[PDB]
Amino acid sequence: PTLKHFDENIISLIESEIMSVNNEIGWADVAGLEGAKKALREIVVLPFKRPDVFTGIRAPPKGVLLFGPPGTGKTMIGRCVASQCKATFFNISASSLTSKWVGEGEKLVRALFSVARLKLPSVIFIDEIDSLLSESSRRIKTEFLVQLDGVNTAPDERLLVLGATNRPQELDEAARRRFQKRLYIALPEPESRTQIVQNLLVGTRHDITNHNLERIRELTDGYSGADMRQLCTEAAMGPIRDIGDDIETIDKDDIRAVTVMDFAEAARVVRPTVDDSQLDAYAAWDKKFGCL
Ligand SMILES: Nc1ncnc2c1ncn2[C@@H]1O[C@H](COP(=O)(O)OP(=O)(O)O)[C@@H](O)[C@H]1O
């Protein structure tokens, strides 16, 4: 707290639950997405590392839009991107703005860009940004565009706004225009899905074999990484449900290992959250608006 003065509660709200700083966390736990990984590195990381090189025609975009089905790790992708540029991270939802924090919001959208503005390099992550760019809602939704044109008005500032959306087909020309680059973050590849599962099972007693991984991969077509997590929780319930009344007395170590059937059954309960008709409406939007 210094050099600036809004309600001193706004500032705290930022230090407390927007402002974040994570060092040297690479891509860790973000599975797959090689395409997008490459691009973010080219368009944001490299530029933040060498602003002496990336000027003139080699300037980075000030606005990148990540879009795709929900539960594809978009918010963490942002956290890693920030971590590799050794940048101050600012995570914030547009719903937290247009509901949890209204009236106060417009004053906060301002203070956000001010803080960011002096923690350079800074990365501002706005989740569900399509709501923000579509009432006190309008008062805020305006201050926002104000704030974000300013970003396109300071030349040598290492300040990127990173916006994420599950509903890109919901952004008009003037909206999409604020985004030089537009990255499609899509559902886990088959091999990605099983890496997730392996992360999620660490610390849980299980007999999952590589041959099993393959069966799981086989019946988790269309699953997001969030579904995969749902899957694992449900699968882990198998042992739990085999008990009954010993439950309150049983040794946790005596709990049956998680097995492939656990997943096979789990899969029957936990189904993909994305309708095939949507994956197309994404691919269509992407090939006509995305940096493919
Ligand atoms: N590489 C990945 N791609 C997609 N989802 C992942 C990945 N790694 C982990 N997840 C799962 O996704 C969930 C959170 O997704 P999130 O980062 O909120 O995605 P989005 O911002 O696209 O909604 C976590 O519970 C996690 O288990």
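Just so it is clear, chain A uses Swiss-Prot numbers, and the residues here are 289-422, 430-587, in order.
Structure method, as recorded: X-ray crystallography, 2.8 Å.
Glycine residues also receive a Cβ, built from the backbone N, Cα and C atoms like all the rest.
Annotation source Swiss-Prot lists ATP binding site at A319, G359, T360, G361, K362, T363, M364, citing similarity to another entry. What Swiss-Prot says about the mutagenesis result for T360 to C is this: No effect on ATPase activity. What Swiss-Prot says about the mutagenesis result for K362 to A is this: Abolishes ATPase activity. Here the residue is the original one, while Swiss-Prot reports the published mutagenesis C368 to A with the comment Strongly inhibits ATPase activity. Here the residue is the original one, while Swiss-Prot reports the published mutagenesis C373 to A with the comment Slightly inhibits ATPase activity. Among the mutagenesis entries in Swiss-Prot is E416 to A, noted as: Abolishes ATPase activity. Quoted from Swiss-Prot, the note on mutagenesis experiment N461 to A is: Abolishes ATPase activity. For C527 to A, Swiss-Prot lists a mutagenesis experiment annotated as follows: Slightly inhibits ATPase activity.
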Listed binding-site residues (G359, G361), ranked by Cβ neighbours within 10 Å, top entry:
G361
Spatially speaking, which of the binding-site residues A319, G359, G361, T363, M364 is closest to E416 (mutagenesis position)? Use C-alpha to C-alpha, please.
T363
Using Cα positions only, nearest of the mutagenesis positions to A319 (ATP binding site) (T360, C373, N461):
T360
May I ask for the distance between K362 (mutagenesis position) and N461 (mutagenesis position), taken between their Cα atoms and rounded to an integer number of Å?
10
When you measure from each Cβ to the nearest atom of ligand 1, which of the mutagenesis positions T360, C368, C373, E416, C527 fall under 6 angstroms?
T360
Name the one residue among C368, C373, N461, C527 whose Cα is closest in three-dimensional space to that of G359 (ATP binding site); these are the mutagenesis positions.
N461
Cβ-centroid neighbourhood (8 Å) of the ATP site, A319, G359, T360, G361, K362, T363, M364 excluded:
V318, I365, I480, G520, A521
Among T360, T363, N461 [recorded positions], residue with fewest other Cβ within 10 Å:
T363
Where the chain breaks for 7 residues between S422 and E430, how wide is that break in Å, taking the Cα atoms?
13
Please give me the CB contact count at 10 A for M364 (ATP binding site), counting all chains in the structure.
16
